[PDB]
Amino acid sequence: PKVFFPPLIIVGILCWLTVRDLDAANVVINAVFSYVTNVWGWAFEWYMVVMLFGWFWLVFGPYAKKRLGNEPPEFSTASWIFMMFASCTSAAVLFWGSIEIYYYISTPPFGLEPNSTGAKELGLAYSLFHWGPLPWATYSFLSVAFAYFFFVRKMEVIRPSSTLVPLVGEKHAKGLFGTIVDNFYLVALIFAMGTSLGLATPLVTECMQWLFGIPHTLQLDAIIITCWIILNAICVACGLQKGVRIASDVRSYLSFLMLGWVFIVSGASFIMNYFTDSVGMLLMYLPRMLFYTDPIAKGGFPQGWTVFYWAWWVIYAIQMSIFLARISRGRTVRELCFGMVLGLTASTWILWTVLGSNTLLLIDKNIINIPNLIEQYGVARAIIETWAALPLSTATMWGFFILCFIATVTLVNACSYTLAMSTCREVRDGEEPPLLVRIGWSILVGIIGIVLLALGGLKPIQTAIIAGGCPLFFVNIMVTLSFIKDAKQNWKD
Amino acid sequence: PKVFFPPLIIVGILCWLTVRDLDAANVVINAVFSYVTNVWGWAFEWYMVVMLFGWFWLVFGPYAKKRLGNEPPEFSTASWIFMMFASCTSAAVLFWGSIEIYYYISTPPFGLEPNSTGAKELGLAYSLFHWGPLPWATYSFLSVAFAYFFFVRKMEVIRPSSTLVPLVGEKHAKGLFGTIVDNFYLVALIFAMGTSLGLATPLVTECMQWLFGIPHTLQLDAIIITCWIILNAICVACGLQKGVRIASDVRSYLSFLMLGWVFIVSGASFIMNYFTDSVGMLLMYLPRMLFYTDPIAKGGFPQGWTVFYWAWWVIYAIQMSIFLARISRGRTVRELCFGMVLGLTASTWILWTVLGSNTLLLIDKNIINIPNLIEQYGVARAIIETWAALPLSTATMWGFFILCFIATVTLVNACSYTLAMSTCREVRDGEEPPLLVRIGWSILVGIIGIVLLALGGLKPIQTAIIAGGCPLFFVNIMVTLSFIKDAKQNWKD
Amino acid sequence: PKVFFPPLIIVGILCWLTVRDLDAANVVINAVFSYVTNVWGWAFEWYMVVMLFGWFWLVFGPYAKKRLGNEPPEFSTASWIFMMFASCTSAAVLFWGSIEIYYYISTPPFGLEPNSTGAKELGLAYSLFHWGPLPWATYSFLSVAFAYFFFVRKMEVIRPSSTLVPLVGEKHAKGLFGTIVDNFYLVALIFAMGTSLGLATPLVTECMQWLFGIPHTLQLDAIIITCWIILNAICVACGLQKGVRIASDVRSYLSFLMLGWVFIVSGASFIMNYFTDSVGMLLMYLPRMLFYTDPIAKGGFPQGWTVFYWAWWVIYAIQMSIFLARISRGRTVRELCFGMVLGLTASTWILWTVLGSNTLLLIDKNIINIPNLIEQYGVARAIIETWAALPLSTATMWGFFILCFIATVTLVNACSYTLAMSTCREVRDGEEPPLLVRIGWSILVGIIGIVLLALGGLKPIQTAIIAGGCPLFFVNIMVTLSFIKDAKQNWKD
Ligand SMILES: C[N+](C)(C)C[C@H](O)CC(=O)O
Ligand SMILES: C[N+](C)(C)C[C@H](O)CC(=O)O
Ligand SMILES: C[N+](C)(C)C[C@H](O)CC(=O)O
Ligand SMILES: C[N+](C)(C)C[C@H](O)CC(=O)O
Ligand SMILES: C[N+](C)(C)C[C@H](O)CC(=O)O
Ligand SMILES: C[N+](C)(C)C[C@H](O)CC(=O)O
Ligand SMILES: C[N+](C)(C)C[C@H](O)CC(=O)O
Ligand SMILES: C[N+](C)(C)C[C@H](O)CC(=O)O
Ligand SMILES: C[N+](C)(C)C[C@H](O)CC(=O)O
Ligand SMILES: C[N+](C)(C)C[C@H](O)CC(=O)O
Ligand SMILES: C[N+](C)(C)C[C@H](O)CC(=O)O
Ligand SMILES: C[N+](C)(C)C[C@H](O)CC(=O)O
Ligand SMILES: [Hg+2]
Ligand SMILES: [Hg+2]
Ligand SMILES: [Hg+2]
Ligand SMILES: [Hg+2]
Ligand SMILES: [Hg+2]
Ligand SMILES: [Hg+2]
Ligand SMILES: [Hg+2]
Ligand SMILES: [Hg+2]
Ligand SMILES: [Hg+2]
Ligand SMILES: [Hg+2]
Ligand SMILES: [Hg+2]
Ligand SMILES: [Hg+2]
Ligand SMILES: [Hg+2]
Ligand SMILES: [Hg+2]
Ligand SMILES: [Hg+2]
Ligand SMILES: [Hg+2]
Ligand SMILES: [Hg+2]
Ligand SMILES: [Hg+2]
Ligand SMILES: [Hg+2]
Ligand SMILES: [Hg+2]
Ligand SMILES: [Hg+2]
Ligand SMILES: [Hg+2]
Ligand SMILES: [Hg+2]
Ligand SMILES: [Hg+2]
Ligand SMILES: [Hg+2]
Ligand SMILES: [Hg+2]
Ligand SMILES: [Hg+2]
């Protein structure tokens, strides 16, 4: 209703208004980045620092030690920690967990010389930063919030974000404020779903030139994305999880077998060392990476990575918190705070150290002095060469195509559901109306997906997330303030 | 009496014994510095580390959580935190908060190359060190002390420092020990008041060559200082705070408007970044700056700055603690510990980041490649060029002359009062005797003021503080030991 | 019995199987090092990190605050802290506390250039790491264990390590597992006693070419070691501590007088600074040194030092913990945790800063540009030149020969006792059997001693400890797991 159409038009105007002119599009998107980034980047860091302090308070202060709800944990502790370990479902992870370290060593932070021994020493470590405990802790607050809104303050938070900012909401969030926030939210949240898409596709697509060599061309990106949505509409068409249940159970079965594979093959001893050293590098540099900013040098690093990644982390905040909340009925506040960081950091670290060491090795020993060169056709390209360069370069590259495919096939569905529930009747779940609704936003996510690929930079996707979280930085501080002042007076049994 | 004359003569002998020979004076003062500094510098650091650990204990151990006195806080919490934010009343702050960063970038710590990109990266950060939480926490102990001596242990501490070392005082501090400590104290405490003076004057004086261009010459320094004391004697002459009450209320009104001005003009976005980066630099380097010493290199930095600043911080210790104590009736021990650091660090940080960024910008973009050159006539000079180089270079430079003037006019009075109470009848306040007493020490502070300017280095003022705190390092450890062993057995309600 | 012969043969086969071929011996020992080190080094670091976290839990969690036994502390607090300060009894300490800093500055960590100003800046600091609180805290756990096994869980732990792994021991450690662990233990524990020996001798021996110049030759190493065991057998021969009691009381009297000497002479002011700076360097670099690994550079440092030293620390773990446990009857868990680190770190720091500054000074100011050159005959050599170069180069070098002699004379005995009790009747102490047993292992420790010196590297002794702790890393994790799960359910009064 008041949240349905607003996105719809805002995207649409942005679309054939982008599709009309990409040479001019790629100059606005380009200037907004170097605006929001250079001018307001510090805000994004301070945000995460504050949310990080959040985690300490949540752990050591008042509402720690206090049963986040009724008695009974719906899942066992280990089932819980694993439920988190396995929750990663995105393929943009395999993208970034592949070239990230390459970009770190080619343009280092800290004025270290490109490709130097030192540059390489900080590579994995900066992954361990960007994807370790810190960012995962910045979820604890909005988690313990959205979980308190659920199991102690039995006020089931209807999907939109507004349905929980009355406790702060001066101008009743059931009105305009709440609505102009929920679509502000939804818009970035779709753009992000569009950014995952417009990364996950080229990986599958390029994987395809390793299957009797079907080409990659935008057209082919364009075909496989719609080939998604159809296979995903005709998946909703009838009711039975005899496929989509076991799908996820494979996507995680395969991913751990594939990373186990890269781990073992890449050399266990090397990684066990490079990890160890990178921890100490991380710990050493942690305060410097947090507040790493427009140096007087003006290199653009943290601006390019930290600030961009953090916007992204901002966008999927509450979202990931509803999830973490919904699987944590019985837990203490402190339990969640620990459990999630342990569980999530474990899955995220293994990923980037494994895939990213393997990349560093390749770049280092002259085995595919390609990334640098291969950027003369495709980033996405290099990333699969990174897979390619491995033992049994067939069974892997297949494992990589399938795991990479049925990963994004599960993404398209779960976040068209999440996207439908946010514009629907309150009462139950996917009842009578939730139909051509889900199947339509599929088309919408996907069409922004190619829109970006048409523009073809990394910027198009970078600015997309940045502009996204910019708003949702506020939306987040709100949901969390809203939570405190409630809980504040509404606890102390 | 036993504290009046001793200072008087010790200063006097030092005076026309300096005034006889400055070319020989500037060789003793020169050798005592490079004595006390190089040989005993570590002591000053360890001191501050210990006092810093102090703050942790004070916060997490026993006397935390325990009402520092009776029930009722004389001021509200916000009035309290602001009372601290606004308490800065010195102009030597505007001196150091101006050239400090210049000196950091021209002679860096850590063997970084002068003027390099890296040197500049550490500039503000080292201000944030020297003037952030750490040094301000090293006050908490002597605060919670002098505040305990007041509101739980109703034993109103008569102005001299001795009147509270019997609880430790083996050879009753009411005797000789106590007395030879109170003038040892008073002597450095005046020398310091003399050092503030002999910095605050040239700022006003040079500001004056921006007022139809009245010269600066020592003579003119000499005239304006006595022009102080007269305007300050004839201020005591009759009783009414229809001027000296509203004076302070202006000096703080103007300073925040002037720093707000420099902030906005200098570029908000730049500063917000340079601050952010400098925090992370500070946090990164904090353990290294604390214990930063005579490297094997023997560069002289920490020796020159850290050790000198810390002596200064040592001197105005108890003094600033009586003050902080006297405004904190109702507070908890932990409250004070937090409140003061927050409140004080807030005011101190804003200052040095604002004024000091503005300086770095100027030095950086070739806009006044002067500091280096302008040192061929005046440091004090450069500092106002730093003001000068700003938009509406008239309204500012006036704002800077006035704020800089009526700042030191309030300094001369408040610390001639503090200087009079320390040599007076116990009973009440400024009763019958406190008259020609206050007006005389005015003359004494001021005359040491020019004495230094006659010698004209930064050393004269540097060694002055160093030699000062050297003693008072002990005097401090005393007042604080004295406090513990009392409180120790004299608490646990 | 089941622990007596197994060592005996395992050493013996290793002996004339080494003594047959040193040119081939020095190629296996050489390859096992660069195996265990390069491939499994991280394990040794993680171990110490875990044990370091151990100390936090032991201090802040459950069994803190809880009387480690009955009421009465057998020794006073100060007697206790000193008992720890003085417990150092090894001469390999004077070896490492002598050339360590030289090796740090000649091959630095972190890619700093050999002999550079920066290299020297990190020298002492890396000693403060390797021999400060961290490693000493990694004892707290096995201490609080072995002390709990004693005074709350009155189950006097018969000397072998197995006699306390039933609480974990699945396949009853009274059987084979326990036995094949106790000799696995004993073997490394002797090898280590052999490594102390094969370092302590050349120090005494070279000290001897400063006594009308008796030569040093292996033969002479070989003679003085047996001259040990005889003087040590004929020490057991009859019963009276009219010599061996007052021996220790001298060895510690002399060592503190000798280090007091080097301290004062070397320049108090310099050291007080170099210490101070090195603390801040240590604190700064601490997370980096902990996890310092096979860089991508592959320099071999941490591999060479950290990993080797840590193996050593692993070997003398439980051993040093039985000791620390046995002197801490009345103490709280937290008490021990603090007491030991304070006490032990105090003795260890003073040592390496004093001896190691003195070395740096010598290397620095061109006063004995010898270490580099003198390695063309003896490391052991250089180390005494380091003593030699001092004021009253006779009274010292004598003090160094005697303190260095009667230090190792006490070592040979105390750890042939410890070595005998581990293969003996349970009931009392040195009863009827404990005789030709102690005197025999003397011969065994000593013969491995020269075996190493015959091979003559630092590697022979380095790999000896490495291979040692490799096993005992496990043996340690065991004794400590075993302890938790007992205490776990067997506490909570
Ligand atoms: C990471 N990367 C290379 C995409 C962006 C850079 O960090 C910023 C830049 O290119 O200057
Ligand atoms: C999709 N991905 C993981 C790359 C971006 C988001 O940060 C995911 C997340 O952190 O939960
Ligand atoms: C990252 N994203 C949005 C793809 C997935 C959600 O954040 C978490 C989920 O849907 O389980
Ligand atoms: C995670 N989620 C919501 C999909 C499944 C439920 O949490 C499990 C349940 O409600 O029993
Ligand atoms: C800061 N300054 C330049 C005044 C003193 C220096 O740090 C010491 C020096 O000049 O060597
Ligand atoms: C006058 N000033 C501020 C420069 C030196 C003292 O350190 C002031 C203070 O710290 O309270
Ligand atoms: C710094 N000084 C001495 C100028 C002022 C006092 O320390 C504080 C005060 O008088 O309020
Ligand atoms: C700060 N001081 C002492 C000047 C004013 C008083 O604290 C206020 C009062 O005593 O009511
Ligand atoms: C310390 N030392 C020199 C014995 C071993 C080195 O660290 C390793 C090496 O020689 O490469
Ligand atoms: C003999 N020494 C001290 C050199 C090696 C061991 O580490 C000693 C110890 O740490 O207890
Ligand atoms: C280091 N070592 C084994 C020589 C001595 C023991 O560890 C401690 C002791 O016997 O007191
Ligand atoms: C340290 N040790 C065991 C040698 C002596 C005893 O602890 C002292 C005692 O048992 O009275
Ligand atoms: Hg679009
Ligand atoms: Hg994934
Ligand atoms: Hg998506
Ligand atoms: Hg793929
Ligand atoms: Hg399909
Ligand atoms: Hg169907
Ligand atoms: Hg399904
Ligand atoms: Hg999603
Ligand atoms: Hg923003
Ligand atoms: Hg003077
Ligand atoms: Hg001020
Ligand atoms: Hg003054
Ligand atoms: Hg002025
Ligand atoms: Hg005047
Ligand atoms: Hg008057
Ligand atoms: Hg007045
Ligand atoms: Hg004052
Ligand atoms: Hg001093
Ligand atoms: Hg041997
Ligand atoms: Hg020793
Ligand atoms: Hg031994
Ligand atoms: Hg010796
Ligand atoms: Hg002998
Ligand atoms: Hg005998
Ligand atoms: Hg004896
Ligand atoms: Hg021993
Ligand atoms: Hg091992």
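Going by Swiss-Prot, the residues shown for chain C are 12-504, listed in order.
Every residue gets a Cβ built from N, Cα and C, even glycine.
Annotated features in Swiss-Prot:
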type    : residues                               : note
BINDING : C:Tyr114, C:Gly315, C:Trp316           : 4-(trimethylamino)butanoate 1 binding site
BINDING : C:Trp142, C:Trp323, C:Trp324           : (R)-carnitine 1 binding site
BINDING : C:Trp323, C:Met331                     : 4-(trimethylamino)butanoate 2 binding site
BINDING : C:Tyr327, C:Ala328, C:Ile329, C:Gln330 : (R)-carnitine 2 binding site
MUTAGEN : C:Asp288 to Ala                        : Retains 70% of transport activity. Forms mostly monomers
MUTAGEN : C:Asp288 to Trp                        : Retains 4% of transport activity. Forms mostly monomers
MUTAGEN : C:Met295 to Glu                        : Does not affect transport activity. Forms mostly monomers. Can also form small amounts of homodimers and homotrimers
MUTAGEN : C:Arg299 to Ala                        : Does not affect transport activity. Forms mostly monomers. Can also form small amounts of homodimers and homotrimers. Shows a high tendency to aggregate
MUTAGEN : C:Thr304 to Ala                        : Does not affect transport activity. Forms mostly monomers. Shows a high tendency to aggregate
MUTAGEN : C:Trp323 to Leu                        : Abolishes transport activity
MUTAGEN : C:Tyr327 to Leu                        : Strong decrease in transport activity
VARIANT : C:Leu353 to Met                        : In strain: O44:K74
VARIANT : C:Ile374 to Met                        : In strain: B
Neighbour-count leader, CB within 10 A, recorded positions: C:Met295, C:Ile329, C:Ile374: C:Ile329
Site extent for (R)-carnitine 1 (largest Cα pair distance over C:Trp142, C:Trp323, C:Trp324, Å): 12
C:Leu353 (variant position): tally of other CB atoms within 10 A of its CB: 15
Recorded positions satisfying Cβ distance under 8 Å to any chain B Cβ, from C:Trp142, C:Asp288, C:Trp323: C:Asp288
Site with most surrounding Cβ atoms, counting all protein chains shown within 10 Å, from the recorded positions C:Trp142, C:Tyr327: C:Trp142
Cα-nearest neighbour of C:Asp288 (mutagenesis position) within the listed binding-site residues, C:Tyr114, C:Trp142, C:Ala328, C:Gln330: C:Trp142
Members of the recorded positions set C:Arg299, C:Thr304, C:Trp316, C:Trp323, C:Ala328, C:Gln330 whose C-beta sits under 8 angstroms from chain A: C:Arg299, C:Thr304
Spatial neighbours of C:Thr304 (mutagenesis position) that are distant in sequence (at least 6 apart) but have CB under 8 A: C:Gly52, C:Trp53, C:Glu56, C:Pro313, C:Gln314
Remaining residues near the recorded 4-(trimethylamino)butanoate 1 site, that is with C-beta within 8 Å of the centroid of the site residues C:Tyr114, C:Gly315, C:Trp316: C:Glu111, C:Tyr115, C:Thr118, C:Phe312, C:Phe319
Rounded to the nearest Å - Cα separation of C:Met331 (4-(trimethylamino)butanoate 2 binding site) and C:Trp323 (mutagenesis position): 12
Distance, C:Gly315 (4-(trimethylamino)butanoate 1 binding site) to C:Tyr327 (mutagenesis position) (CA atoms, angstrom): 19
Number of Cβ atoms other than its own within 10 Å, given for C:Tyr114 (4-(trimethylamino)butanoate 1 binding site): 18
Distance, C:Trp316 (4-(trimethylamino)butanoate 1 binding site) to C:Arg299 (mutagenesis position) (CA atoms, angstrom): 14
Integer Å distance between the CA atoms belonging to C:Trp316 (4-(trimethylamino)butanoate 1 binding site) and C:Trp323 (mutagenesis position): 10
By Cα-Cα distance, the member of recorded positions C:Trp142, C:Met295, C:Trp324, C:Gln330, C:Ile374 nearest C:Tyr114 (4-(trimethylamino)butanoate 1 binding site): C:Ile374
Sorted by sequence, non-C:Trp142, C:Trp323, C:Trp324 residues with Cβ within 8 Å of centre, (R)-carnitine 1: C:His141, C:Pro146, C:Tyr320, C:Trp321, C:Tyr327
